[PDB]
Protein chains: 2
Amino acid sequence: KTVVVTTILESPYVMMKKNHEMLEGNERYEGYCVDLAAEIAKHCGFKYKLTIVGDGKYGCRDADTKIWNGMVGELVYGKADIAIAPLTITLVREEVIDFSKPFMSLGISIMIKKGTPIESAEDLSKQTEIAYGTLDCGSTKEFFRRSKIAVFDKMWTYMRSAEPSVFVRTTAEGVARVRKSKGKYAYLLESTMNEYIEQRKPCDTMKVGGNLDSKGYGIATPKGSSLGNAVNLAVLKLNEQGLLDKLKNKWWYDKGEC
Amino acid sequence: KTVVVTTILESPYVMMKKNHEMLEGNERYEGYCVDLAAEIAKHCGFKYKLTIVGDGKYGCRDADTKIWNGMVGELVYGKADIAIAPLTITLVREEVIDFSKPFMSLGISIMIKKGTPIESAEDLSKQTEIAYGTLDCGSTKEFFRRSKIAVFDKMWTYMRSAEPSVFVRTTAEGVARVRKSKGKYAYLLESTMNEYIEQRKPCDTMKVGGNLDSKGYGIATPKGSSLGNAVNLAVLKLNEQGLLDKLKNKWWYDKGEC
Ligand SMILES: N#Cc1cc2c(cc1[N+](=O)[O-])=NC(=O)C(=O)N=2
Ligand SMILES: N#Cc1cc2c(cc1[N+](=O)[O-])=NC(=O)C(=O)N=2
Ligand SMILES: [Zn+2]
Ligand SMILES: [Zn+2]
Ligand SMILES: [Zn+2]
(Lines of atoms letter the chains of each structure in order from A and count residues from 1; the text may use other names and numbers.)
(Lines give C-alpha, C1' and ligand atoms only; values in the text may rest on other atoms or scores of the structure.)
(Ligands and ions follow the chains in the order given, each with its own letter.)
Protein backbone atom coordinates (compact mmCIF):
# COMPACT_ATOMS: atom_id res chain seq x y z
CA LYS A 1 0.00 0.00 0.00
CA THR A 2 2.75 2.79 1.05
CA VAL A 3 5.19 3.20 -1.82
CA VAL A 4 8.88 2.71 -0.90
CA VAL A 5 10.88 5.53 -2.60
CA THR A 6 14.60 5.12 -2.84
CA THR A 7 16.65 8.28 -3.10
CA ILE A 8 20.13 9.51 -2.40
CA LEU A 9 21.63 12.27 -0.14
CA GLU A 10 22.96 14.67 -2.77
CA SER A 11 22.53 18.48 -2.44
CA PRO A 12 20.14 20.18 -3.33
CA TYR A 13 18.01 17.16 -4.25
CA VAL A 14 17.77 15.46 -0.87
CA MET A 15 19.36 16.94 2.33
CA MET A 16 18.76 16.53 6.02
CA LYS A 17 16.77 19.37 7.48
CA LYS A 18 18.77 21.18 10.09
CA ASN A 19 16.45 20.31 12.91
CA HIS A 20 16.16 16.88 11.26
CA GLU A 21 16.67 15.31 14.70
CA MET A 22 13.39 16.51 16.23
CA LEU A 23 11.66 15.34 13.03
CA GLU A 24 10.36 11.95 11.89
CA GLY A 25 9.84 10.18 8.53
CA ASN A 26 9.67 12.10 5.32
CA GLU A 27 9.73 15.36 7.27
CA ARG A 28 13.47 14.92 8.15
CA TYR A 29 14.40 15.79 4.57
CA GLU A 30 14.15 18.73 2.15
CA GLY A 31 15.25 19.59 -1.39
CA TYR A 32 14.31 19.42 -5.05
CA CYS A 33 13.50 15.69 -5.04
CA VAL A 34 11.66 15.87 -1.66
CA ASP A 35 9.34 18.50 -3.28
CA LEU A 36 9.03 16.47 -6.49
CA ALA A 37 8.25 13.29 -4.56
CA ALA A 38 5.41 15.15 -2.79
CA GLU A 39 3.94 16.39 -6.09
CA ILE A 40 4.24 13.04 -7.85
CA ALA A 41 2.55 11.30 -4.93
CA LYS A 42 -0.24 13.96 -4.81
CA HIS A 43 -1.00 13.64 -8.54
CA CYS A 44 -0.78 9.86 -8.69
CA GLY A 45 -2.57 9.62 -5.35
CA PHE A 46 -0.30 7.37 -3.30
CA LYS A 47 1.31 7.56 0.12
CA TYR A 48 5.07 7.02 0.35
CA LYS A 49 8.15 6.59 2.48
CA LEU A 50 11.52 8.14 1.52
CA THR A 51 14.41 5.70 2.16
CA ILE A 52 18.03 6.60 1.57
CA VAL A 53 19.75 4.05 -0.74
CA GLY A 54 21.68 1.71 1.57
CA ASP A 55 25.05 1.83 -0.32
CA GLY A 56 24.98 5.53 -1.22
CA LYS A 57 25.21 4.85 -4.96
CA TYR A 58 23.29 5.71 -8.13
CA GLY A 59 24.06 2.37 -9.59
CA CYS A 60 26.46 0.42 -11.75
CA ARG A 61 26.79 -3.19 -12.74
CA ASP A 62 29.58 -5.46 -11.48
CA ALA A 63 31.59 -6.59 -14.60
CA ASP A 64 31.93 -10.17 -13.30
CA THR A 65 28.85 -11.03 -11.37
CA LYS A 66 26.54 -8.76 -13.51
CA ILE A 67 24.86 -7.58 -10.22
CA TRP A 68 23.40 -4.07 -10.08
CA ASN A 69 24.08 -1.90 -7.03
CA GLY A 70 22.80 1.54 -5.94
CA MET A 71 19.27 2.74 -6.56
CA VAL A 72 19.14 0.76 -9.79
CA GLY A 73 19.82 -2.43 -7.74
CA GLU A 74 17.11 -1.60 -5.26
CA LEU A 75 14.63 -1.45 -8.12
CA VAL A 76 15.90 -4.48 -9.97
CA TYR A 77 15.83 -6.62 -6.79
CA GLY A 78 12.46 -5.32 -5.59
CA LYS A 79 13.69 -3.49 -2.47
CA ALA A 80 12.08 -0.21 -3.58
CA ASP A 81 9.05 0.63 -5.73
CA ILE A 82 10.33 3.89 -7.27
CA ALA A 83 13.48 6.06 -7.38
CA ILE A 84 12.86 9.77 -7.08
CA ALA A 85 16.43 11.09 -7.43
CA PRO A 86 18.72 12.66 -10.05
CA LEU A 87 19.11 9.36 -11.78
CA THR A 88 20.61 9.60 -15.25
CA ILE A 89 18.80 7.95 -18.12
CA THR A 90 21.27 5.63 -19.84
CA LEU A 91 21.01 2.68 -22.23
CA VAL A 92 22.46 0.14 -19.77
CA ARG A 93 19.92 1.18 -17.16
CA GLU A 94 16.93 1.30 -19.48
CA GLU A 95 17.65 -2.35 -20.30
CA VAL A 96 16.87 -3.34 -16.68
CA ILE A 97 14.56 -0.60 -15.28
CA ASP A 98 11.96 1.85 -16.62
CA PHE A 99 12.39 5.65 -16.72
CA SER A 100 9.87 8.52 -17.05
CA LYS A 101 10.57 11.24 -19.52
CA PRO A 102 13.24 13.52 -18.19
CA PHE A 103 12.46 15.94 -15.40
CA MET A 104 15.74 17.72 -15.76
CA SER A 105 18.15 18.16 -18.65
CA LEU A 106 21.90 18.05 -18.18
CA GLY A 107 25.35 17.19 -19.47
CA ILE A 108 28.85 16.23 -18.39
CA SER A 109 30.86 19.29 -17.41
CA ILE A 110 34.21 20.42 -16.01
CA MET A 111 34.62 21.94 -12.52
CA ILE A 112 37.79 23.87 -11.71
CA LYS A 113 39.13 25.75 -8.70
CA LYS A 114 39.04 29.43 -9.74
CA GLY A 115 42.15 30.46 -11.63
CA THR A 116 42.99 26.99 -12.89
CA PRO A 117 44.39 27.45 -16.45
CA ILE A 118 42.01 24.91 -17.92
CA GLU A 119 39.07 26.00 -20.10
CA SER A 120 37.94 22.82 -21.91
CA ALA A 121 38.32 19.02 -22.08
CA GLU A 122 40.93 19.34 -24.80
CA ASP A 123 42.96 21.47 -22.31
CA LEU A 124 42.88 18.73 -19.66
CA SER A 125 43.77 15.95 -22.22
CA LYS A 126 46.93 17.75 -23.40
CA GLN A 127 48.75 18.13 -20.06
CA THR A 128 49.59 16.36 -16.78
CA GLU A 129 50.29 18.86 -13.95
CA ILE A 130 46.55 19.03 -13.28
CA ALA A 131 44.88 15.74 -12.33
CA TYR A 132 41.19 15.01 -13.10
CA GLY A 133 38.52 12.43 -12.44
CA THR A 134 34.89 11.43 -12.05
CA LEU A 135 32.50 9.63 -9.73
CA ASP A 136 33.52 6.02 -9.43
CA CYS A 137 30.14 4.35 -10.00
CA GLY A 138 27.98 6.18 -12.46
CA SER A 139 27.15 7.52 -15.86
CA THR A 140 30.08 9.91 -16.32
CA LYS A 141 32.68 7.22 -15.71
CA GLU A 142 30.97 4.91 -18.23
CA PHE A 143 30.81 7.76 -20.77
CA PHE A 144 34.57 8.07 -20.75
CA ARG A 145 35.00 4.27 -20.65
CA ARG A 146 33.01 3.87 -23.87
CA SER A 147 34.12 7.02 -25.73
CA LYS A 148 35.83 6.79 -29.19
CA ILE A 149 35.99 10.55 -29.54
CA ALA A 150 39.79 11.16 -29.40
CA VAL A 151 40.03 13.83 -26.74
CA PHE A 152 37.78 11.72 -24.44
CA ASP A 153 39.67 8.42 -25.02
CA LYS A 154 42.97 10.15 -24.16
CA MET A 155 41.35 11.43 -20.92
CA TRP A 156 40.07 7.86 -20.28
CA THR A 157 43.51 6.28 -20.66
CA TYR A 158 44.96 8.77 -18.27
CA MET A 159 42.05 8.54 -15.79
CA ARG A 160 41.75 4.74 -15.45
CA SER A 161 45.37 4.16 -14.39
CA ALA A 162 46.02 7.45 -12.57
CA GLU A 163 47.72 7.05 -9.16
CA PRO A 164 46.51 7.67 -6.62
CA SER A 165 42.99 7.25 -7.90
CA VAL A 166 41.34 10.29 -9.59
CA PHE A 167 37.98 8.63 -8.83
CA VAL A 168 35.76 9.58 -5.93
CA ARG A 169 33.04 7.66 -4.13
CA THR A 170 30.59 10.53 -3.81
CA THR A 171 30.17 13.85 -5.50
CA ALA A 172 30.78 15.73 -2.29
CA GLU A 173 34.14 14.05 -2.27
CA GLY A 174 35.09 15.25 -5.76
CA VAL A 175 33.95 18.79 -4.96
CA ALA A 176 35.93 18.74 -1.71
CA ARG A 177 38.93 17.58 -3.69
CA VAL A 178 38.81 20.40 -6.25
CA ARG A 179 38.44 22.93 -3.45
CA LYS A 180 41.44 21.59 -1.50
CA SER A 181 43.92 20.62 -4.24
CA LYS A 182 45.22 24.15 -5.04
CA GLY A 183 44.13 23.93 -8.72
CA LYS A 184 45.90 20.57 -9.23
CA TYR A 185 42.55 18.71 -9.48
CA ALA A 186 39.63 19.23 -11.91
CA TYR A 187 36.40 17.21 -11.60
CA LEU A 188 34.20 15.92 -14.37
CA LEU A 189 30.59 15.88 -13.30
CA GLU A 190 27.10 16.61 -14.25
CA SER A 191 26.31 20.27 -15.15
CA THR A 192 23.55 20.41 -12.51
CA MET A 193 25.90 19.90 -9.55
CA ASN A 194 28.49 22.11 -11.20
CA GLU A 195 25.97 25.00 -11.42
CA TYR A 196 24.71 24.48 -7.91
CA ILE A 197 28.21 24.47 -6.32
CA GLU A 198 29.41 27.55 -8.25
CA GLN A 199 26.66 29.44 -6.35
CA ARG A 200 27.65 28.13 -2.89
CA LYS A 201 30.08 29.57 -0.39
CA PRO A 202 33.08 29.73 -0.44
CA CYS A 203 32.46 30.52 -4.14
CA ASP A 204 35.86 29.12 -5.11
CA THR A 205 34.89 26.92 -8.12
CA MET A 206 33.66 27.48 -11.66
CA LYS A 207 32.15 25.49 -14.49
CA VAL A 208 34.20 25.81 -17.65
CA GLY A 209 33.25 25.17 -21.22
CA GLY A 210 29.96 23.83 -22.56
CA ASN A 211 28.59 20.42 -21.79
CA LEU A 212 30.24 17.36 -23.32
CA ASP A 213 26.95 15.54 -23.95
CA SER A 214 23.20 15.96 -23.41
CA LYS A 215 20.97 13.79 -21.34
CA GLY A 216 18.29 13.65 -18.72
CA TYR A 217 17.36 12.56 -15.18
CA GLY A 218 14.25 10.43 -14.93
CA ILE A 219 12.06 8.97 -12.25
CA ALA A 220 12.75 5.21 -12.32
CA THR A 221 10.50 2.17 -11.66
CA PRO A 222 11.00 -1.59 -11.92
CA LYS A 223 10.42 -2.90 -15.43
CA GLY A 224 6.73 -3.39 -16.07
CA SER A 225 5.61 -1.69 -12.77
CA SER A 226 2.07 -0.31 -12.94
CA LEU A 227 3.33 2.99 -11.43
CA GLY A 228 5.38 3.76 -14.56
CA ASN A 229 2.61 5.18 -16.77
CA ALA A 230 1.02 7.48 -14.24
CA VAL A 231 4.46 8.70 -13.05
CA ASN A 232 5.51 9.53 -16.57
CA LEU A 233 2.38 11.60 -17.29
CA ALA A 234 2.73 13.18 -13.87
CA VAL A 235 6.28 14.38 -14.80
CA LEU A 236 4.95 15.82 -18.11
CA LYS A 237 2.07 17.67 -16.33
CA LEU A 238 4.55 19.16 -13.86
CA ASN A 239 6.97 20.29 -16.55
CA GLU A 240 4.18 21.94 -18.51
CA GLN A 241 2.73 23.70 -15.47
CA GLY A 242 6.18 25.33 -14.87
CA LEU A 243 6.58 23.53 -11.47
CA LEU A 244 9.89 21.84 -12.40
CA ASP A 245 11.33 25.23 -13.37
CA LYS A 246 9.93 26.84 -10.14
CA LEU A 247 11.65 24.05 -8.16
CA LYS A 248 14.99 24.44 -10.01
CA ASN A 249 14.94 28.20 -9.33
CA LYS A 250 14.03 27.54 -5.64
CA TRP A 251 16.85 25.10 -4.92
CA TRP A 252 19.70 26.46 -7.13
CA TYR A 253 19.39 30.20 -7.68
CA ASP A 254 16.97 31.78 -5.11
CA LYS A 255 19.14 30.90 -2.14
CA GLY A 256 22.30 31.49 -4.31
CA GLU A 257 25.27 32.64 -2.19
CA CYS A 258 27.79 34.23 -4.70
CA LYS B 1 6.47 -5.65 -43.43
CA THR B 2 7.83 -2.32 -44.62
CA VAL B 3 7.27 0.20 -41.84
CA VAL B 4 5.41 3.32 -42.87
CA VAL B 5 7.19 6.43 -41.46
CA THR B 6 5.31 9.67 -41.32
CA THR B 7 7.43 12.85 -41.35
CA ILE B 8 7.07 16.52 -42.15
CA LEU B 9 8.73 18.82 -44.69
CA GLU B 10 10.47 21.20 -42.25
CA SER B 11 14.14 22.33 -42.96
CA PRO B 12 16.61 20.98 -42.08
CA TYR B 13 14.82 17.85 -40.81
CA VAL B 14 13.31 16.72 -44.12
CA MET B 15 13.79 18.55 -47.48
CA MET B 16 13.24 17.65 -51.09
CA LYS B 17 16.57 17.02 -52.79
CA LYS B 18 17.12 19.61 -55.53
CA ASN B 19 16.84 16.83 -58.13
CA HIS B 20 14.32 14.58 -56.38
CA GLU B 21 12.32 14.35 -59.61
CA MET B 22 15.07 12.07 -60.93
CA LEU B 23 14.95 9.92 -57.78
CA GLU B 24 12.63 7.35 -56.20
CA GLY B 25 11.26 6.45 -52.78
CA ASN B 26 13.37 7.25 -49.76
CA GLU B 27 16.13 8.73 -51.97
CA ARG B 28 13.97 11.78 -52.82
CA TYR B 29 14.61 13.31 -49.42
CA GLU B 30 17.53 14.57 -47.30
CA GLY B 31 17.97 16.04 -43.82
CA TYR B 32 18.50 15.38 -40.14
CA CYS B 33 15.44 13.17 -39.79
CA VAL B 34 16.23 11.37 -43.05
CA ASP B 35 19.71 10.50 -41.67
CA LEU B 36 18.15 9.56 -38.33
CA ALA B 37 15.40 7.39 -39.91
CA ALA B 38 18.06 5.36 -41.80
CA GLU B 39 19.92 4.74 -38.48
CA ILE B 40 16.85 3.94 -36.39
CA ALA B 41 15.73 1.45 -39.05
CA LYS B 42 19.17 -0.20 -39.31
CA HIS B 43 19.50 -0.50 -35.53
CA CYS B 44 15.96 -1.84 -35.12
CA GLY B 45 16.16 -4.12 -38.20
CA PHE B 46 13.23 -2.92 -40.29
CA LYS B 47 12.64 -1.76 -43.92
CA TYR B 48 10.80 1.53 -44.18
CA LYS B 49 9.04 4.00 -46.49
CA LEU B 50 9.20 7.74 -45.75
CA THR B 51 5.86 9.49 -46.33
CA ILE B 52 5.10 13.21 -45.84
CA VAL B 53 2.18 13.88 -43.52
CA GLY B 54 -0.87 14.58 -45.72
CA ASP B 55 -2.00 17.82 -44.02
CA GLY B 56 1.47 19.28 -43.34
CA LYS B 57 0.90 19.49 -39.56
CA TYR B 58 2.59 18.25 -36.40
CA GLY B 59 -0.73 17.58 -34.71
CA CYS B 60 -3.43 19.16 -32.55
CA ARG B 61 -6.80 18.03 -31.29
CA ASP B 62 -9.96 19.74 -32.55
CA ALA B 63 -11.74 21.41 -29.63
CA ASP B 64 -15.20 20.62 -31.00
CA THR B 65 -14.77 17.15 -32.58
CA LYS B 66 -11.79 15.80 -30.43
CA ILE B 67 -10.12 14.46 -33.63
CA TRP B 68 -6.32 14.58 -33.92
CA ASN B 69 -4.76 15.88 -37.10
CA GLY B 70 -1.20 15.97 -38.37
CA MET B 71 1.38 13.23 -37.70
CA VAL B 72 -0.26 12.50 -34.33
CA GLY B 73 -3.45 11.77 -36.26
CA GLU B 74 -1.75 9.48 -38.72
CA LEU B 75 -0.51 7.36 -35.82
CA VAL B 76 -3.83 7.42 -33.91
CA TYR B 77 -5.80 6.45 -36.98
CA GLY B 78 -3.41 3.79 -38.14
CA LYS B 79 -2.18 5.49 -41.32
CA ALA B 80 1.53 5.35 -40.25
CA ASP B 81 3.50 2.95 -38.04
CA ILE B 82 6.04 5.52 -36.73
CA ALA B 83 6.75 9.29 -36.87
CA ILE B 84 10.42 10.18 -37.30
CA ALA B 85 10.27 13.92 -37.13
CA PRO B 86 10.74 16.82 -34.67
CA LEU B 87 7.56 15.95 -32.82
CA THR B 88 7.33 17.63 -29.40
CA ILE B 89 6.73 15.32 -26.39
CA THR B 90 3.70 16.72 -24.59
CA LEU B 91 1.18 15.41 -22.06
CA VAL B 92 -1.83 15.64 -24.37
CA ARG B 93 -0.01 13.63 -27.08
CA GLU B 94 1.41 11.06 -24.67
CA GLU B 95 -2.20 10.42 -23.69
CA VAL B 96 -2.86 8.99 -27.17
CA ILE B 97 0.53 7.95 -28.65
CA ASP B 98 3.93 6.66 -27.29
CA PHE B 99 7.20 8.57 -27.52
CA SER B 100 10.81 7.46 -27.27
CA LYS B 101 13.17 9.26 -24.93
CA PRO B 102 14.10 12.68 -26.49
CA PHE B 103 16.49 12.72 -29.39
CA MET B 104 16.82 16.54 -29.15
CA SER B 105 16.35 19.09 -26.38
CA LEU B 106 14.71 22.45 -26.97
CA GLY B 107 12.46 25.16 -25.65
CA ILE B 108 10.17 27.95 -26.85
CA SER B 109 12.15 31.00 -27.87
CA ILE B 110 11.65 34.46 -29.41
CA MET B 111 12.75 35.34 -32.94
CA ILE B 112 13.24 38.93 -33.87
CA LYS B 113 14.37 40.92 -36.89
CA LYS B 114 17.79 42.38 -35.95
CA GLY B 115 17.47 45.63 -34.02
CA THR B 116 13.93 45.12 -32.73
CA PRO B 117 13.95 46.55 -29.08
CA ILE B 118 12.78 43.33 -27.43
CA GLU B 119 15.08 41.22 -25.00
CA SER B 120 12.44 38.97 -23.48
CA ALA B 121 8.91 37.58 -23.15
CA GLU B 122 8.23 40.12 -20.37
CA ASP B 123 9.27 42.90 -22.84
CA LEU B 124 6.80 41.71 -25.50
CA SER B 125 3.97 41.40 -22.93
CA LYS B 126 4.42 45.03 -21.75
CA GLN B 127 3.85 46.86 -25.01
CA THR B 128 1.70 46.78 -28.14
CA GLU B 129 3.60 48.19 -31.15
CA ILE B 130 5.38 44.93 -31.91
CA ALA B 131 2.85 42.14 -32.73
CA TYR B 132 3.78 38.52 -31.94
CA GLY B 133 2.41 35.06 -32.53
CA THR B 134 3.00 31.41 -32.95
CA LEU B 135 2.29 28.42 -35.20
CA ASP B 136 -1.49 27.84 -35.29
CA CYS B 137 -1.53 24.05 -34.63
CA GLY B 138 1.06 22.76 -32.19
CA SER B 139 2.70 22.69 -28.89
CA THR B 140 3.85 26.31 -28.58
CA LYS B 141 0.27 27.69 -29.02
CA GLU B 142 -0.96 25.13 -26.45
CA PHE B 143 1.80 26.19 -24.05
CA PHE B 144 0.51 29.73 -23.98
CA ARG B 145 -3.18 28.63 -24.02
CA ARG B 146 -2.62 26.54 -20.86
CA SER B 147 -0.05 28.64 -18.97
CA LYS B 148 -0.98 29.97 -15.52
CA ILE B 149 2.25 32.08 -15.41
CA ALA B 150 1.20 35.79 -15.47
CA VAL B 151 3.52 37.00 -18.29
CA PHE B 152 2.62 34.12 -20.56
CA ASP B 153 -1.11 34.34 -19.85
CA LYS B 154 -1.06 38.02 -20.58
CA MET B 155 0.70 37.14 -23.92
CA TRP B 156 -2.02 34.48 -24.66
CA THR B 157 -4.87 36.97 -23.98
CA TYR B 158 -3.27 39.40 -26.44
CA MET B 159 -2.53 36.78 -29.16
CA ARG B 160 -5.88 34.94 -28.98
CA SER B 161 -7.80 38.16 -29.71
CA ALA B 162 -5.36 40.03 -31.97
CA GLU B 163 -6.69 41.03 -35.38
CA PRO B 164 -5.50 40.45 -38.05
CA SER B 165 -4.47 37.02 -36.80
CA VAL B 166 -0.98 36.74 -35.40
CA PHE B 167 -0.97 32.93 -35.83
CA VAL B 168 0.74 31.26 -38.74
CA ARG B 169 0.01 28.03 -40.55
CA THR B 170 3.59 26.97 -41.12
CA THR B 171 6.91 27.77 -39.54
CA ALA B 172 8.13 29.12 -42.84
CA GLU B 173 5.26 31.65 -42.87
CA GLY B 174 6.19 32.89 -39.40
CA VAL B 175 9.83 33.40 -40.32
CA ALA B 176 8.85 35.22 -43.49
CA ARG B 177 6.50 37.51 -41.52
CA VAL B 178 9.34 38.51 -39.05
CA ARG B 179 11.67 39.17 -42.03
CA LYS B 180 9.19 41.37 -43.89
CA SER B 181 7.55 43.28 -41.01
CA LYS B 182 10.36 45.76 -40.33
CA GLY B 183 10.66 44.99 -36.66
CA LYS B 184 6.89 44.99 -36.03
CA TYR B 185 6.42 41.19 -35.72
CA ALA B 186 8.27 38.79 -33.42
CA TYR B 187 7.68 35.07 -33.65
CA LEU B 188 7.57 32.57 -30.79
CA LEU B 189 8.88 29.18 -31.91
CA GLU B 190 11.05 26.27 -30.92
CA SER B 191 14.71 27.12 -30.26
CA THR B 192 15.99 24.51 -32.77
CA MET B 193 14.32 26.31 -35.63
CA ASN B 194 15.30 29.72 -34.18
CA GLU B 195 18.92 28.59 -34.10
CA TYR B 196 18.77 27.17 -37.59
CA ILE B 197 17.26 30.33 -39.13
CA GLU B 198 19.80 32.59 -37.39
CA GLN B 199 22.52 30.79 -39.43
CA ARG B 200 20.82 31.17 -42.88
CA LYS B 201 20.87 34.14 -45.33
CA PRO B 202 19.98 36.90 -45.32
CA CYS B 203 21.14 36.67 -41.63
CA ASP B 204 18.57 39.20 -40.52
CA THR B 205 17.01 37.37 -37.55
CA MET B 206 18.16 36.45 -34.12
CA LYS B 207 17.12 34.52 -31.03
CA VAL B 208 16.74 36.74 -27.95
CA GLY B 209 16.50 35.83 -24.29
CA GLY B 210 16.55 32.40 -22.76
CA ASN B 211 14.12 29.68 -23.54
CA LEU B 212 10.72 29.93 -21.92
CA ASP B 213 10.46 26.18 -21.14
CA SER B 214 12.49 22.92 -21.64
CA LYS B 215 11.24 19.92 -23.52
CA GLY B 216 12.12 17.28 -26.08
CA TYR B 217 11.38 15.78 -29.49
CA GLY B 218 10.72 12.11 -29.52
CA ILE B 219 10.10 9.37 -32.08
CA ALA B 220 6.45 8.43 -31.83
CA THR B 221 4.55 5.19 -32.24
CA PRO B 222 0.88 4.27 -31.88
CA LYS B 223 0.06 2.89 -28.44
CA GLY B 224 0.74 -0.85 -28.27
CA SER B 225 3.15 -0.87 -31.22
CA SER B 226 5.79 -3.64 -31.14
CA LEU B 227 8.42 -1.09 -32.21
CA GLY B 228 8.35 1.22 -29.17
CA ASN B 229 10.92 -0.61 -27.00
CA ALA B 230 13.56 -1.14 -29.74
CA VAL B 231 13.15 2.41 -31.00
CA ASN B 232 13.73 3.77 -27.52
CA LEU B 233 16.96 1.80 -26.95
CA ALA B 234 18.09 2.85 -30.41
CA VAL B 235 17.69 6.56 -29.62
CA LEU B 236 19.60 6.15 -26.31
CA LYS B 237 22.40 4.17 -28.08
CA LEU B 238 22.75 6.78 -30.81
CA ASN B 239 22.81 9.61 -28.29
CA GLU B 240 25.47 7.95 -26.20
CA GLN B 241 27.57 7.14 -29.29
CA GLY B 242 27.57 10.82 -30.24
CA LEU B 243 25.61 10.46 -33.53
CA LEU B 244 22.79 12.84 -32.51
CA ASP B 245 25.28 15.69 -31.77
CA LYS B 246 27.16 14.94 -35.06
CA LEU B 247 23.89 15.07 -36.96
CA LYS B 248 22.91 18.41 -35.35
CA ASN B 249 26.33 19.83 -36.24
CA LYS B 250 25.97 18.61 -39.92
CA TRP B 251 22.53 20.11 -40.52
CA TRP B 252 22.74 23.33 -38.40
CA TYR B 253 26.33 24.61 -38.17
CA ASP B 254 28.72 22.80 -40.61
CA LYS B 255 26.99 24.57 -43.49
CA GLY B 256 25.91 27.75 -41.47
CA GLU B 257 25.83 30.86 -43.78
CA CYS B 258 26.28 33.85 -41.28
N1 LIG C 1 23.78 15.79 -9.27
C2 LIG C 1 24.17 14.80 -9.62
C3 LIG C 1 24.63 13.70 -10.07
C4 LIG C 1 23.69 12.73 -10.39
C5 LIG C 1 24.08 11.52 -10.94
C6 LIG C 1 25.42 11.23 -11.14
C7 LIG C 1 26.42 12.19 -10.83
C8 LIG C 1 26.06 13.45 -10.31
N9 LIG C 1 27.01 14.43 -9.95
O10 LIG C 1 27.59 14.40 -8.88
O11 LIG C 1 27.31 15.35 -10.65
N12 LIG C 1 25.80 10.08 -11.66
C13 LIG C 1 24.88 9.15 -11.96
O14 LIG C 1 25.18 7.96 -12.52
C15 LIG C 1 23.49 9.48 -11.78
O16 LIG C 1 22.64 8.56 -12.11
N17 LIG C 1 23.10 10.66 -11.27
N1 LIG D 1 11.51 22.95 -35.69
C2 LIG D 1 10.45 22.78 -35.35
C3 LIG D 1 9.26 22.66 -34.91
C4 LIG D 1 8.81 21.43 -34.47
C5 LIG D 1 7.55 21.31 -33.89
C6 LIG D 1 6.74 22.44 -33.73
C7 LIG D 1 7.18 23.70 -34.13
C8 LIG D 1 8.42 23.85 -34.72
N9 LIG D 1 8.90 25.13 -35.10
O10 LIG D 1 8.72 25.63 -36.19
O11 LIG D 1 9.56 25.76 -34.30
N12 LIG D 1 5.52 22.35 -33.17
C13 LIG D 1 5.08 21.15 -32.76
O14 LIG D 1 3.89 20.94 -32.21
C15 LIG D 1 5.94 19.96 -32.94
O16 LIG D 1 5.47 18.80 -32.51
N17 LIG D 1 7.15 20.09 -33.50
ZN1 LIG E 1 21.42 13.83 13.55
ZN1 LIG F 1 0.83 19.96 -8.30
ZN1 LIG G 1 10.19 19.73 -56.36
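We count from 1, first residue shown onward.
Positions of Cβ are set from backbone N, Cα and C atoms, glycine also.
Taken from Swiss-Prot, the feature L-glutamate binding site applies to B:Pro86, B:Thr88, B:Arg93, B:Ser139, B:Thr140, B:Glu190, supported by experimental evidence. In the shown protein chains, 23 other C-beta atoms lie within 10 A of the C-beta of B:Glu190 (L-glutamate binding site).
B:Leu91 (mutagenesis position) has a Cβ environment of 19 other Cβ atoms inside 10 Å. Here the residue is the original one, while Swiss-Prot reports the published mutagenesis B:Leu91 to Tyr (Swiss-Prot position 504) with the comment Promotes dimerization. Strongly reduced desensitization.
DSSP assigns B:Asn239 (mutagenesis position) to a helical segment in the three-state reduction. Taking Cβ-Cβ distances under 8 Å and a sequence separation of 6 or more, the neighbours of B:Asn239 (mutagenesis position) in its chain are B:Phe103. Listed in Swiss-Prot as a mutagenesis experiment, B:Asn239 to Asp (Swiss-Prot position 775) is described as follows: Increases rate of desensitization.
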(message) Around the L-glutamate site formed by B:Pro86, B:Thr88, B:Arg93, B:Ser139, B:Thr140, B:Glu190, which additional residues qualify by having Cβ within 8 Å of the site's Cβ center?
(response) B:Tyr58, B:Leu87, B:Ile89, B:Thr90, B:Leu106, B:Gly138, B:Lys215, B:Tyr217
(message) Return only the integer: C-alpha distance in Å from B:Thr140 (L-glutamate binding site) to B:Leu91 (mutagenesis position).
(response) 13
(message) Taking each of B:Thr88, B:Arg93, B:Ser139, B:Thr140 in turn, which of these binding-site residues have a Cβ less than 8 Å away from a Cβ in chain A?
(response) none
(request) Write out the long-range same-chain contacts of B:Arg93 (L-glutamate binding site), meaning residues 6 or more apart in sequence whose Cβ is under 8 Å from its Cβ. (result) B:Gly59, B:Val72, B:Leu87, B:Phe99, B:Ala220
(request) Measuring Cα to Cα, tell me the gap between B:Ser139 (L-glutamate binding site) and B:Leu91 (mutagenesis position) in whole angstrom. (result) 10
